[PDB]
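Colleague: Dropping the structure in here first, questions after.
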Protein chains: 2
Amino acid sequence: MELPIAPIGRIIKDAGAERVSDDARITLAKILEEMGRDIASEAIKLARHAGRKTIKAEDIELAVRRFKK
Amino acid sequence: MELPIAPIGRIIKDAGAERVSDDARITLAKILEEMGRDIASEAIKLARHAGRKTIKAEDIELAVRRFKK
């Protein structure tokens, strides 16, 4: 399983979206998720660059400023 | 709602996670969700710039790509 479209649809709604396809949701879903899988796996080999210290905030924070370009 | 850390759990498990820290899960969720709201009002001011109602896999497509990733 992966990014539920209901949660997202409320995010996008939170912006001020009104009427959204599930396909709009899922492309965003597959974006933000593959991004999330992106940062995380970054933050993973990050914590793995350590070798051990659990996935952590700065493990994200590094991971994010990492992959992003 | 702010990207539940369970769902992001199995995402970042897909990454390669084992034992995360709540600082981690939330920070990422704070990242991507900040982005997701971004692509929203983008895809939205997109679908409104059109003069239409329904946001699509396109509307994400232009919103997201318009950003970068």
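A Cβ is built for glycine as well, from the same backbone N, Cα and C atoms used for every other residue.
Sharing the features that Swiss-Prot gives for it:
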type: MUTAGEN; residues: B:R10 to S; note: Loss of formation of nucleosome-like structures with DNA
type: MUTAGEN; residues: B:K13 to E, Q or T; note: Loss of formation of nucleosome-like structures with DNA
type: MUTAGEN; residues: B:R19 to I, Q or S; note: Loss of formation of nucleosome-like structures with DNA
type: MUTAGEN; residues: B:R52 to K; note: No effect on formation of nucleosome-like structures with DNA
Colleague: Listed mutagenesis positions are B:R10, B:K13, B:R52; which of them have CA atoms within 10 A of the CA of B:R19 (mutagenesis position)?
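Modeller: Close mutagenesis positions: B:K13.
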Colleague: State the Cα to Cα distance, in Å, between B:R10 (mutagenesis position) and B:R52 (mutagenesis position), rounded to an integer.
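Modeller: Cα-Cα distance, B:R10 (mutagenesis position) to B:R52 (mutagenesis position): 36 Å.
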Colleague: Roughly how many Å separate the Cα of B:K13 (mutagenesis position) from that of B:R52 (mutagenesis position), to the nearest whole number?
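Modeller: Between the Cα atoms of B:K13 (mutagenesis position) and B:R52 (mutagenesis position), the distance comes to 39 Å.
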Colleague: With every protein chain in view, how many other Cβ atoms are within 10 Å of the Cβ of B:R52 (mutagenesis position)?
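Modeller: The Cβ of B:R52 (mutagenesis position) has 12 Cβ neighbours within 10 Å.
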Colleague: Out of B:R10, B:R19, B:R52, which mutagenesis positions come under 8 Å of chain A, measuring Cβ to Cβ?
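Modeller: It is B:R10, B:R19, listed by sequence.
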Colleague: What count of other C-beta atoms do you get within 10 angstroms of the C-beta of B:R10 (mutagenesis position), across all chains shown?
Modeller: 12
Colleague: Counting Cβ neighbours within 10 Å across all chains shown, tell me which of the mutagenesis positions B:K13, B:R19 comes out on top.
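Modeller: By the 10 Å Cβ neighbour count, B:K13 comes out on top.
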